[PDB]
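Okay, structure first, notes after.
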Amino acid sequence: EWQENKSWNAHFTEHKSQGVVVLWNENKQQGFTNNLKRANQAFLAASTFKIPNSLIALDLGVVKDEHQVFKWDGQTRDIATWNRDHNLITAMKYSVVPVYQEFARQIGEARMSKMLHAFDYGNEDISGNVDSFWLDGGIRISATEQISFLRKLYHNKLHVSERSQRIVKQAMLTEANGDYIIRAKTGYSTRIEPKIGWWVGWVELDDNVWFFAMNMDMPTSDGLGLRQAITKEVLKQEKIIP
Amino acid sequence: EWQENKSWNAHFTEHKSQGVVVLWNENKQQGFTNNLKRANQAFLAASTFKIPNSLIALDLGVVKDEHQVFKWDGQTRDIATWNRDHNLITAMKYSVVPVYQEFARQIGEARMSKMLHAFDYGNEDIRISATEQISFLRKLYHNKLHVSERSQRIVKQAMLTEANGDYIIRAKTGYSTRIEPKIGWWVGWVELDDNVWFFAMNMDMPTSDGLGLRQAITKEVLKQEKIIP
Ligand SMILES: *C(=O)[C@@H](NC(=O)/C(=N\OC(C)(C)C(=O)O)c1csc(N)n1)[C@@H]1NC(C(=O)O)=C(C[n+]2ccccc2)CS1
Ligand SMILES: [Cl-]
Ligand SMILES: [Cl-]
Ligand SMILES: [Cl-]
Ligand SMILES: [Cl-]
C-alpha cells in the first residue's frame, strides 16, 4: 500500500536539508514516500491548521464568505503583509496568523475540539491557548494524517457543508496552468522544537489527483522556499508535472 | 464610464491583427477599450457559450457536479482531446463541443431559452457583444444570476485558467469560422488581492495559427495597464 522510494532523498541532500515527502495516487490508491517512519511522525500543524480553521469558521458563520473583510487591528507586526485588511483568500495566501487567532476565539474550545474529532484531524488535541494551540499547543499531525484529511476535503466528505469545503478549496488555490492545478497550504513551525516547514495539498491533473504532504527541518527562515522546490522536484521526478 | 484608449491598437497591429479588448475595473466601476464601436458589436459567442450552458446544466441536474464523467461516444473527431472521457473541468478546458451538445439536448430548448432570458444573455430573439460579456460575467462573479450559488461556484471553478501569487485568471475561449468575420474570443477576469478586472476581447482570426494571440494580446494590455507584471 505504501512504498519507500529513498532515491527522493537526493533532492533533500542536494539542498543540504532533511524531511519527508508523501505522495498518494488517488486513482491507484497507492502512497509513496522517501521515509515511512518520518511520514508518520506527528508535528505541530502550524499554518496548515488554517485549512480546518477555515472550514470550521465558515461552517459556523464566523466567516460569512470569502469576501468578508477582517480589518487590521492597527498593531504593526514583523510580517508586512499582516498589517492590512484581509479576506479569507488573502489571509490564507499570506498566512495571516492574527486573523485566524480571531476566528479561533470566536469558534471556542468546545466547537473547536468537537470539530477536530469529527474531522479525525491528527491527534485531535486542542489543549493550550484556544488561539495558539496549533503553534505551541498540543495538536500533532503527520504527513499521512494530512493526506487522509485532505482526501476527505477533496470529496466534500468532511462533516461540514459542501459550500464550506468548496470555499476552502478555492482559498487553497496556489498554482494553475494548462498542465496542473495545485491547491495547498504552507506551514512554518517555529515556536517549539523541532523547527520544521510544511507544505500540504494536492495536484489536480486531467485524469488523476496526486495528494502531497511534506515536512522538513527548518532551522532558519532562509530555507522556506525549499518546501515547494523539493516537492516539485519529486513531482517532476515522478512525471506528475512536466 | 467608458474611455477609449486607442494606444492599445498597437498591441493588435504589432501582431498584424485587428480586434477589441474591453476591461472593467470593478472597484472604480469604470471601463476602458481600444475601440468603442467594436466593443458593442455582437459576434457569434462560439464556445464562450459553454459558460451559461454549464450553469443551466448544473442548476437543472444534467450535470450532478464537476466530477461526473461524460463518456466518449466512440466517434473519432478531428480534435484529439475530444476523443476521450471528460468531466466538467476538462470539458470546459478542452472546449469539448459534443459533451456540451448533449448537455443542451438534455436541457432542451424550452428550459434553455427561459434561462438564457433570465441571465439576459445575448439576444432576446447566439450573438453577444464584448461589453455584454462583461456584464454577464460580473453577475456570475457576484453570484447574482438566477441559478443557485452552487451552480455559480462550480462554473467559476471550471473557468480556472491560470493562477500564481500575482493573479488568478478565470476565463473561456471562443473560436468561430462558419461565418465572416472569423472571430476568436477570450472572456473572463483576473483576480487581484483587492481588485478584479473583467476582460472581453475578440479579434479577427482569419486563419487559426493566431489563436494564441487571444491570450497574448490580452496580457500585453493587462501588462500595459499595470494589472499584471
Ligand atoms: C469554441 O468556440 C469551439 N469552436 C468550434 O467548435 C468551431 N466552430 O463552431 C462553430 C459551429 C463554427 C460555431 O460558430 O460555434 C470551430 C473550431 S475549429 C473550426 N475551424 N471551427 C471550440 N473552439 C476552441 C477555441 O476556443 O479555440 C477549440 C480549441 N482548439 C482549437 C484548435 C485546435 C484544437 C483545439 C476547439 S472547438
Ligand atoms: Cl489556524
Ligand atoms: Cl456554509
Ligand atoms: Cl478555484
Ligand atoms: Cl462533470
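To match Swiss-Prot, the residue numbers of chain B are left as they are there, and the shown ones run 24-148, 162-265.
According to its header, this structure was worked out by X-ray crystallography, 2.5 Å.
Just so it is clear, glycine is given a Cβ too, placed from its N, Cα and C backbone atoms.
According to Swiss-Prot, the active site, acyl-ester intermediate annotation covers B:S70, on the basis of experimental evidence. Secondary structure at B:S70 (mutagenesis position), as computed by DSSP, is helix. Within the same chain, the residues at least 6 positions away from B:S70 (mutagenesis position) whose Cβ sits under 8 Å from its Cβ are B:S118, B:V120, B:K208, B:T209, B:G210, B:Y211, B:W221, listed in sequence order.
Sequence annotations record features per position, and here Swiss-Prot assigns beta-lactam binding site to B:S70, B:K73, B:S118, B:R250.
Here Swiss-Prot describes B:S70 to G as a published mutagenesis experiment; the accompanying note says: Increases thermal stability. Abolishes hydrolysis of cephalothin and decreases catalytic efficiency about 60-fold with respect to ampicillin.
Under mutagenesis, Swiss-Prot gives B:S70 to A with this note: Does not alter thermal stability.
Classification of B:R189 (mutagenesis position) by DSSP places it within a helix. For the mutagenesis result B:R189 to A, the note given in Swiss-Prot is No significant effect on catalytic efficiency with respect to ampicillin. Very little reduction in dimerization at neutral pH. Predominantly monomer at neutral pH; when associated with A-206. Slightly decreases thermal stability. Significantly decreases thermal stability; when associated with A-206.
Of the recorded residues, B:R250 (beta-lactam binding site) and B:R189 (mutagenesis position) place their C-alpha atoms 25 Å from one another. In sequence order, B:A69, B:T71, B:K208, B:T209, B:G210, B:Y211, B:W221 are the same-chain residues whose CB sits within 8 A of the CB centroid of B:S70, B:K73, B:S118, B:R250, the residues recorded for beta-lactam being left out. Least crowded of the recorded positions (B:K73, B:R189, B:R250), judged by neighbouring Cβ atoms within 10 Å of its own Cβ: B:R189. Counting in whole angstrom, B:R189 (mutagenesis position) lies 15 from B:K73 (beta-lactam binding site) by their C-alpha atoms. A gap of 13 residues interrupts the model between B:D148 and B:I162, whose Cα atoms are 9 Å apart. In the three-state DSSP classification, B:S118 (beta-lactam binding site) falls within coil.
The Cβ of B:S118 (beta-lactam binding site) has 19 other Cβ atoms within 10 Å, all protein chains considered.
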